[PDB]
Each structure stands twice: as C-alpha cells, then as structure tokens.
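Data block below; observations after.
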Amino acid sequence: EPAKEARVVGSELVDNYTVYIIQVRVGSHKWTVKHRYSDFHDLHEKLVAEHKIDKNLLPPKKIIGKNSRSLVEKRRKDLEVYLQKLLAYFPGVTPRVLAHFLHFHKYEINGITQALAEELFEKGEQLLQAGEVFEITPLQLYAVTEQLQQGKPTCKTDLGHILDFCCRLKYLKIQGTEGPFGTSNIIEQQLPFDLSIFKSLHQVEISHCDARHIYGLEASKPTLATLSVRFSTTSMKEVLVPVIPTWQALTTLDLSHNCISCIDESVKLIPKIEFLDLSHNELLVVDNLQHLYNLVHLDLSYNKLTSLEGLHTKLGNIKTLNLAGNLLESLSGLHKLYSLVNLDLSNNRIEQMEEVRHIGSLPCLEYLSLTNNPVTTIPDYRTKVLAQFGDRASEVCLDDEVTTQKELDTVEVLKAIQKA
C-alpha cells in the first residue's frame, strides 16, 4: 500500500481569516485541501478524545509578534509537522475525522470504500427493494477493485458490505466526470475497474468513461437485458467483447454518442436485440445487421450515411427506422423494407420530390418525417408527398401533423389527374 504524505504548501486569505493549503499525496494521486487553524483545533479535540493523542501535539491557538508573515510561516511549518506526525502515527486504518479532514473519503482508496459502505449501510437495502438505479463513479469502482486486488478481507467489513450489495443490484448507472476530479490530479477515465462483483445486473448505463478500462460486465451476461454506453467507446467490440458466449438476455443496446465508425463482428454476440441505437457516431455504411432477426427499432441518426442502396439485404424486419441527420439525397433501396412502419428522414439533404416514389408503395408505413430537408420548400409539398402514397394517403402521419380533409381532397383530385 502507498505511503500517505501531506505538505502545507501555502496559505491564503478567505473573508477575514487565513486558510492553510495542504497538498495531500497518495502514490500517483495528488489533491489539495484548505483549512483555517480552528479546523485543525476541532480535529485535534476529536483525536485526543477518541484516539488518545498527545494533547500538546497541536501548535498553539494564541499567536503573537510583530511580523504577520513570519508568524504565519511558523504556523505553516508547525501544522505541517502536526499532520506528518498524525500520518506516521496512523499508518494503517485512518481515523474518520482525519480521513474527512484530508478528503480521503473523496480521493483515497480506503476512505472512498469506507464512505461507500456507509452509504450502502444507510440506503442500500431500501434502493434494492425499491428497484431504483444505483449511481456510482469510476473512482469508487476503482477503489473497490484495488482493495480486492490487495486481497483485503471480506469478513463483515466495509468491502464485505459493498460486495453483498453489488451481488444483488439489478439497476446500475456509472457516470464519469470529464477532466480532473475535484481538487485532485485524478483522471477518472484512466482508472481500471472490474464489474465481475455485480452478478445480477439487468440494466446498465455507462456515461463519460473509457470502455478500454472496464472489465467483468460479462458476469451479468445471463441477466443483462438493457445496456447504454455513451461518450465512452471507439467500437462495439470494445464494449461487447472481453468460444465467447452471447448476450442471451440483451434486447436493448444504446451505443449512441460515441466514435463508432463501423458495425463490427460483435453483432454475433447480440442475436436477440430488439432495439439498437447507434446514433451520433461516425458510421458511413450499414452492414452486419443481417442476422439480428429480432431487431425492430434501429436508430442510425446523425451519422455520415450517404446511400441506402441494398439496405433491405442488410436489415431484418425493422418496424421503426431513424436516419435523421445523415447526408442522404436519395431514398433508393428503401422500397423493399416492406415491414417498415415509422421512418424518420428529417434534417438530411433530400431535394427531389420524386424520391418519395421509393417509400410511397410501402404497405405498412404510418409515419414519415422529412422536416428540415429542401424538398419541404416545394409548392404544395404535403399534398405532393401524400399523393405518392396512393390509397394509403389517409394512413400516413407526415411531419408530426394531422392530415386535413382539405389535403386528402386535394390529393384525390391530383390522383384523378394522374389517372387520366
């Protein structure tokens, strides 16, 4: 275990008092904390009362002399010696007062895990029984992972109480913070942690992490039905891959808001997917979705897709398809998606009204969005689109609007003109 070091590096004026600035170092991690003298005095009272500490160890409250800078410098030195004596006297388990004083509960492995076991003691059983989402940080998961790798005992201990909760939890959210955590040098995304301690997860939500550093999600592979990973991966296989067993329960997968640039071989591991969100990524083409026979809702919006040619050979019997925010000018290839019900093409580049011919004969379509495409500026746009749906013109919601009988009457005469 790393040695714990404290330095009183300086001081500054806050309101009408001086705070002493302490840099705390534990191995490679470093953080800063600020305390006025009376916070050290309040610390010292608890340490003498509860841990038998020498009552004269703290420098004096009364301070007198002619040079204020020199007095503050002597107090700075003396408070540094005080903290170093305390840290040498408690090399093992740190008193909770001293842990909170140096912010070990926020940045130090044993303080973090102590604070987590206090949280789970107070609230854990209630939220397990309520079926509520538990929120945790990569730094908490790191600290738990590190104690297990240090071989720290379970028998129960704080680490035992934590494991017994993680074993049972069904609903989990892991949220990383972008950049340095608090007053520390810690980058959460660089911290490795192991989810094997979770053994009954049904739903998981990961945001602002790095999936290179996440291990052990496969311990909940028999139970995991829903997975969201956002702002956290470069590929699907980086999340879905450690014979490899399939994600047998997984019906909802959200990998939106990432840098994913292809659909990869890890599709072989997600055969029962019903809902797939891949929006806000770097996709240029669709492929490898052929064998996801249960896929019903597909979101590919805000990628860099430019063609839909052959899409019926790449997809199963999809019902809802979102392609909004891509680079599409042509709808060629959609005309064989006979199962399709809901289609979103908003915010693309569609400009020829004649492209609607690729969707007008679709037998099940009930919803179409073309908002923010150039085609929407054409005169009589709505009635021109709906007329291409033939005798289904009454059955399609166009652009989130109720179709009027004035539209349908305008369509029936336009259709009689096209018939003649």
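Heads up, chain A uses Swiss-Prot numbers, so what you see runs 14-168, 174-260, 282-459.
Per the header of the entry, the method used was X-ray crystallography, 2.6 Å.
Yeah, the Cβs are placed from backbone N, Cα and C, and that goes for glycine too.
Per Swiss-Prot, these features apply:
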MUTAGEN   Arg49 to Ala  Inhibits targeting to endosomes
MUTAGEN   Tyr50 to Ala  Inhibits targeting to endosomes
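Flanking an unmodelled stretch of 21 residues, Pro260 and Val282 have Cα atoms 11 Å from one another. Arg49 (mutagenesis position) falls within a strand when secondary structure is assigned with DSSP. No coordinates are deposited for the 5 residues that fall between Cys168 and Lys174. The C-alpha atoms bordering this gap are 4 Å apart. In this view, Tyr50 (mutagenesis position) is surrounded by 18 other Cβ atoms within 10 Å of its Cβ, with every protein chain counted.
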